[PDB]
Amino acid sequence: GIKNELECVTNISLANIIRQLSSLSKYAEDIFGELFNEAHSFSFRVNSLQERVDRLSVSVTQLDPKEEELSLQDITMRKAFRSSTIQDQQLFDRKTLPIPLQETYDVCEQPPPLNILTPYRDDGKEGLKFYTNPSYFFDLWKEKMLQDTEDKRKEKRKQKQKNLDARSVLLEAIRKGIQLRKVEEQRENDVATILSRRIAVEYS
Amino acid sequence: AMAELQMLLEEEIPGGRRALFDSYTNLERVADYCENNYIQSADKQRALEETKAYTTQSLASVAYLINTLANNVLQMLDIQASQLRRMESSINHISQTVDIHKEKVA
Amino acid sequence: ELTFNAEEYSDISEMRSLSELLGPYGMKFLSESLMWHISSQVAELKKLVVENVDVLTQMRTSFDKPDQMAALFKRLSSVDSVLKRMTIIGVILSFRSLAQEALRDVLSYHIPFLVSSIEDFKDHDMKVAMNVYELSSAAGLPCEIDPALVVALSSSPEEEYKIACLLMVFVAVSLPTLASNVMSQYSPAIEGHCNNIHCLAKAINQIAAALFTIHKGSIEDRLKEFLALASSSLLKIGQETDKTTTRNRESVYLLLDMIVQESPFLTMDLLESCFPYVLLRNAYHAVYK
Amino acid sequence: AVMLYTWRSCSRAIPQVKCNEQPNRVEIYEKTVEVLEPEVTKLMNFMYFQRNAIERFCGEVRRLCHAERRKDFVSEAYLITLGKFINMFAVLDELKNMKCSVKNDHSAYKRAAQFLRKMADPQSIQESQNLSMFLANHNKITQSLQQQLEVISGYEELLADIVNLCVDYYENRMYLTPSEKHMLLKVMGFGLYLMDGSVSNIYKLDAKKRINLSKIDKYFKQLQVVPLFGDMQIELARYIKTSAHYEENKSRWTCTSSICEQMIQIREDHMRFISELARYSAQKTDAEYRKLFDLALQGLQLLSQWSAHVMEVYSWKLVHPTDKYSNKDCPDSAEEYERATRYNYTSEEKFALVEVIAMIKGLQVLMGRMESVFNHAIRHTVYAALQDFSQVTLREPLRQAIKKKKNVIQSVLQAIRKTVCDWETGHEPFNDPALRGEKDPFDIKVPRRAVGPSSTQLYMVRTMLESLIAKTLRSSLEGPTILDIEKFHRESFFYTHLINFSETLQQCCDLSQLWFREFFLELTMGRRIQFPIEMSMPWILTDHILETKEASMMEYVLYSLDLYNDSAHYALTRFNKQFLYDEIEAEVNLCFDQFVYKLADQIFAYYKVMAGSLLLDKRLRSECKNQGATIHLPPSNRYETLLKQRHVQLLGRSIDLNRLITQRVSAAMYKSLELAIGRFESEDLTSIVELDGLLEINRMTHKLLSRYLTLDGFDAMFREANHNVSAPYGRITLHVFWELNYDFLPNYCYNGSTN
Ligand SMILES: [Cl-]
Ligand SMILES: [Cl-]
Ligand SMILES: [Cl-]
Ligand SMILES: [Cl-]
Ligand SMILES: [Cl-]
C-alpha cells in the first residue's frame, strides 16, 4: 500500500541495499572463480609445455648430422605423424550450464512426475517424453536429413536414366606404401557427419 | 616470475575469493540486523543512523574486495601472457635449430 | 587513352616477378623513389597547414564546442588539396605494400634461413630499433614505423612538431567533405572506394608514425587525438539531411573502420567508445546490398 | 494465465486402461491420482479466482455507476487498471477455451478418483461437480462477466469512459512499451463487445457521440492483429464482427474487410538518432540534464516502435498462414504452423526482420551503456520540474484561490505542496505575498537534487492535479493556469517509466515471444510434442543468412541467434518452467552445431576462391572476357566480425567462435593438401606442374586465413600431408621416382635440339 511510514521505508530499502551488496559479493565471487578456473587450467598446460620445450632443447642440441642415418622403414613399418583433429561440438549439453544459471533453473517449476507411470506402459517408452522431449529436435532433423538425402540420390538417377622390380629396394617400400594407404584407409549421430553426408550426395 | 604466480594461484586469489564469499554471508546477517533492529527498537532515529553506517561500510568493503581480486586476476593474466611470449621465442629457436639440422643431413 | 592494363603490371604474380628480377637491392631502390614523391607531397601539405595555422590551433582546443567548430571550418582554405594530397600519399604507400609483400614472399622462398633469422630478430631504444627495421623492410617485412619514410621525411624542433600535430587536425576535420563526392562510393568489387580514399587509412597511419618518430612524440596519443576528432566530425553529418552532403556519408564512415584496422596503435575498443559499431555495420549493409 | 498457457497434457503420458480386464488397472488409476491431484488443486484455485475477480470487478463497476457518483471524478490510472481487468478476463477465457489438455486432465483424474472410491466430503463432491461444469463450458468467463455487468444499470457508461480514455491515449501516444500500445487496442475491442448487448447498444451510444466508433475502426484497420498471450494472437476486428448488433450495422466498418517503405524510414531514424546519441556519450546545467532526459525518452520510443514493428508483422503472419495460391512453393499438405511461420516469409522479409532485430539489440546495448548518465539526468530533470512546478508555478493559482473564496481548490493545491515540496530552508516561506493574497513587488531559489519523487508522491500529485482539470473545479480556474497543470500532467506521464529506466529498456526491446508456440502445439491435438527447427522463428531467420551467404547480412547473424537468449530468460523468469528451458537449450545445441558447420564451410570456400582468383593470370581473364566466356569474379563478403568473436554470450555460456571456426578451417586446409598430393599420385610426371600451382593456391589460402585465424605453419601442414614429418622422403618425392621408373625412363624420347 501507500500508508507505510517514511522512515520505515527508508530503513527497509537500505537493508535491501545491503542484501544487494551481499548478492553482488556472491555474484563477484562466481565471476572471479570461473575466470580463475580457466587460467588455472592453462597453468597446468603452460608448466607441462615448458618442461616439454626444455627437454626438447636438450634432445635437439644432441642431434648429429654426420651420424644420422635415413631409414626406409620410417615409411613402411611406422605410422605417419598426425596432428590433433579434435573438434568441439554439442556445446549446450546440460553439463556445460554454469552454476549460477543451474541454481535459477533448480528453483523453476519441475514437470509433473509422469515417469512414475513408466513401468505401467505397453510400449516400453518413457512417460515424460509424451509431455516434453528435448531430443525431438535432433531426432526429426536427423530423420529429415536422411530422407532428403535419399530423395536427391534418387533424383540424380532419375535424370541420368532419362538422358543416356628387384632392381631398386625403394620401389618395394613405395609399393607397400601404397597398400598401406588403400587397404589401410577405412579401418554416427554427429551433426557435422550428418550434414557432410547430405552435401556429399550433391557431388557424387 | 614463477614465484609471483604461485602466490597468486595458491594463496592470494583463493584468499580474495574466500573474503568475497564471507562478504556474502556476513552482509546477509548485517542486513537482517539493520532491518530487525529498527523494527525492534523504540529509538528509531538511532537505529536508522546505524543502518546508514552499515550501508556505507558495506559499500566500501565490497568495492575494496572486488578491486583487490580484480587487480590480482589482471596480474595473473599479464604473467601468463609474457610466459607464452618467452615460450614462443624458445620454441621458434628450437624449430630453426631442427630446420638447420635437416638441411645439413640433406 | 591508356595504352596498358594496370592489373597486368601490379597484381600479385607481376609484383612477385618484379621482385625476382630486382631483388632486395632493386626493390629497395624502387621504394626510395616512392618515398621521394611522398616527401614532395608532405612538403606541400605543411605549406597548407602553415596557411591555416591560426584556425587549426583554435580547432584543436575547441573540439568540444560545435557552434564555433562549424564556424572555424568555413575559415579553412584548400581542404580539397589536403584530401587529394593525402590520398596520393596513400596510393603510393598502397603500391609499396604490394611491392613489399611480393618481395617478402619471394625471399621467404629463396632465402628461408636468412628470413627466419630476420623474423625472429624483429619480433624480439628508439634509434637502435631503426636499424632492425631497415634490415627487416629490406626483406619485405612490414614494420610499425617505416624506416624509408622516416629517412625521406627527415630531409626549429618545436615548430615542426606543431605543424605535424595540426596536419592531423586538418585531415580529421576534412574527412566529412568526402561524403559529398559521388566517387567516394564504397564498392564491394573494389573492397574500397572509386576515388582511392580507402588508401587514406594507410596514409594517416604511416605519416603519423613517421612524423612523430622524427619529433620523438607519442604516435598512439596523436592518432587517438586524430580518431576522436575524426569520429566527432563524422558523427555531426549523421543528423544532416542534405542529399548533396550526405550522399556517400555511409561509405565515408567506413574509413574509420579501415583506419583502425590498418593502425597498430588504434583498437576497436577505442573506436567503439567514440564511434559505435552499429553505424559501421549499417554502413556495410548499405554498400553490400 | 501462465499456468494455463504452459499446461501440457498429463493424460497423454498416462497408459490408458483398454478394458475392465487389465492386470495393472488399479495401479494406473492409483498413480494417475498421485500425479494429477496437485494439478487439479491449481484448477480449483483458478475456478475460485476468476469467480472472485468477476464479482470484485463488477462490485467496483456497481460502486462507480451509482446515480450521483456517476457525476464524480475517477482517476485516469484507475480507469486503465479497470481496462486491464477486462483484458485479463479475455486472456483467461481464451487460454481456457483453447486448452483441451486442462479439461481432459481433470476428467482423467475424475475418472481415476471414482474407480478407486476415495473418501470425499459432500463439500468435495459439489466442488468437483462445479469444476467439471466450469471446464465443460466454452466462453464461461466472458458469459459470467456479461451477466454480472448487464444486471448493473448504466454499466456501459463506465466502460465507455474506459474506452474513450484508451482512444485518447492511443491517438495522443500516451504509451511507451509495445505491450502498453497493444493493451489500449485490446481494451477498446473487448470494451465495445461488452457494451454491445441486450441492455446496451454501441451504435446508439455513437449516435449520441458518447463514443467514437469511426476512430476505433481506423485504428483496427491500421493495426489488425496484436498478441493476446504467447503465440495466441487476437484479431481486433473479431470483437466487432461477433458483437450483438454487428449484422445490421456492417456498413459502419472498414476494418472488417481484407515492408520496403518501412525499412527506408527505420534505417534513417537509426542513422539520425544514434549519430546524436554517440556525441553525448563540477556539475551540468538544467538544459544539459534535460537534453539527456529527452534522448532517453526518444531512444526508448524508437526501440518500442521497432519492436512493435517486428512483433506486429509476426503477429499478423500467425493469423494469416499462407497457402499454394499466395505462395507457389507452399503445399496444401503443409501444416498450419509451418504455413504461419516458415512459408510465410520471402527472402526479403527475412533479411528485413534480422535488420530491425539487430538495430533494436544494438541500440539496446548503447542505451544500457548510458544508463548511469541517464539515471542521474532523469532524476535531476524530474526533481527540477516537480519542485519548480510545486514551489513556484502553483503560487499564482494558489494566490487566486485565497484572494477569492475557493476553499476546495485551496485545500488540494496546498495538499500537493505539502506532499512534494522540498524547501531549501527546510520550511515553507510564510512571508510569501501569494500565500497571503496580494501580488509581487518575490523570488524563490529552488534547490537542485538528483532524486525523483517516490511512486506514492507522484501518484498523489498527478491524481490531485487531475481532479482540478477534470460546477466543476475546472471552471473556477484561470486560462493560463489550466494550461500549466495540463502541461505538467501530460509531461509527468512518462516519469515513472524514465525513473525505472533499466526495466523500461528491456520492455521496449522484448522479442522473447518469437520462439514460444504452446497455442499452436495444443491445436495439433497430441500429434506434435514440439515443432522441428525449420518452423522455429529464430532458426528460420538465422539459417536464411547462412544458406544465402548474404554479405550485407553476415554481420547481423549473431543478433538473430540472440533471440534464444530472450526466450530462455523469459522461460526462466516469467514462465518459470524447466521444460521450456530444456527445449530451448536442446534447440540451441542442435542449431549452433549447424551454425558452426555452415559458417566454417562457407568461410573456407570463400577464402579458397579468393586465393584462386588472386593468382589467376590477368591477361587470360581479359582474353576470356573478349571471347564471351568471362571467368566470373567472386562476390565479396563480410566474415571478419564473425572471425573476431572470442566470447559469444549464449544461454550463459561464453563461446569462442574464432576457436571453433579454426578447428574446421584447419581440417579443410589439411584436406585440400591431401587431395593435391593424392591427385599427383594418380597421374604421370608431367602433372607435377599442376601440383605446384595448386600447392601455391593452398599457400595463398592459408595466408588469407592467417590474417584472422591461428593455424599450424604452412610448411608443417604440408610436411604432414606429404608424410615427411616422421619419414625422410615425402609422398611427392616417392611418386616422382615411381613415375621415373615406370613411365619416364621406358616411355620418353629426348629431343636434344629443343631440350
Ligand atoms: Cl579526393
Ligand atoms: Cl504474454
Ligand atoms: Cl497516476
Ligand atoms: Cl540467458
Ligand atoms: Cl590438379
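Heads up, chain D uses Swiss-Prot numbers, so what you see runs 80-337, 345-367, 380-539, 543-571, 578-862.
Cβ coordinates are placed from backbone N, Cα and C, and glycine is handled just like the others.
Record note (Swiss-Prot) on the mutagenesis of D:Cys179 to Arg: Reduced interaction with RAC1. Counting every protein chain shown, the Cβ of D:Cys179 (mutagenesis position) has 14 other Cβ atoms within 10 Å. According to DSSP, D:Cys179 (mutagenesis position) sits within a helical segment.
D:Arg190 to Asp appears in Swiss-Prot as a mutagenesis experiment; the accompanying note says: Reduced interaction with RAC1. Cβ-based neighbour count (10 Å, all protein chains) for D:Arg190 (mutagenesis position) stands at 14.
One entry in Swiss-Prot concerns the mutagenesis experiment D:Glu434 to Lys. Its note says: Reduced interaction with RAC1; when associated with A-626. Its Cβ taken as reference, D:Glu434 (mutagenesis position) is surrounded by 12 other Cβ atoms within 10 Å in the chains shown.
In the three-state DSSP reading, D:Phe626 (mutagenesis position) counts as helix. For D:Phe626 (mutagenesis position), the count of additional Cβ atoms within 10 Å of its Cβ stands at 20 [all protein chains shown]. In Swiss-Prot, the entry for mutagenesis D:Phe626 to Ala states: Reduced interaction with RAC1; when associated with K-434. The structure shown retains the original residue.
Quoted from Swiss-Prot, the note on mutagenesis experiment D:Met632 to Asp is: Reduced interaction with RAC1. On its own chain, D:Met632 (mutagenesis position) has D:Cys179 as residues at least 6 apart in sequence with a Cβ closer than 8 Å to its own Cβ.
Quoted from Swiss-Prot, the note on the mutagenesis of D:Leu697 to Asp is: Constitutive induction of the formation of actin filaments; when associated with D-704. Within the same chain, the residues at least 6 positions away from D:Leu697 (mutagenesis position) whose Cβ sits under 8 Å from its Cβ are D:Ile640, listed in sequence order.
Here the residue is the original one, while Swiss-Prot reports the published mutagenesis D:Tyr704 to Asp with the comment Constitutive induction of the formation of actin filaments; when associated with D-697. Mapped onto three states, the DSSP output places D:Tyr704 (mutagenesis position) in helix.
One mutagenesis experiment catalogued in Swiss-Prot, D:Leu841 to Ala, is accompanied by this note: Constitutive induction of the formation of actin filaments; when associated with 844-A-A-845. Cβ neighbours within 10 Å of D:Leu841 (mutagenesis position), excluding its own Cβ and spanning all shown chains: 22. According to its DSSP assignment, D:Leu841 (mutagenesis position) is helical.
Its own atom aside, the Cβ of D:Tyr704 (mutagenesis position) has 21 Cβ atoms within 10 angstroms in the protein chains shown.
Taking a Cβ distance under 6 Å to any atom of ligand 2 as the criterion, the mutagenesis positions D:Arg190, D:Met632, D:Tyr704, D:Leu841 reduce to none. Taken residue by residue with DSSP, D:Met632 (mutagenesis position) is part of neither helix nor strand, so it is coil. Proximity to chain A (Cβ-Cβ distance under 8 Å) holds for the following mutagenesis positions out of D:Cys179, D:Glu434, D:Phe626, D:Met632, D:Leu841: D:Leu841. The Cα atom of D:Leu841 (mutagenesis position) lies nearest to that of D:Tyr704, taking the mutagenesis positions D:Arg190, D:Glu434, D:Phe626, D:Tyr704 as the candidates. The shortest Cα-Cα distance between D:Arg190 (mutagenesis position) and any of the mutagenesis positions D:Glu434, D:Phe626, D:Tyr704 is the one to D:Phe626. Here D:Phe626 (mutagenesis position) is positioned 12 angstrom away from D:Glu434 (mutagenesis position), judged by their C-alpha atoms.
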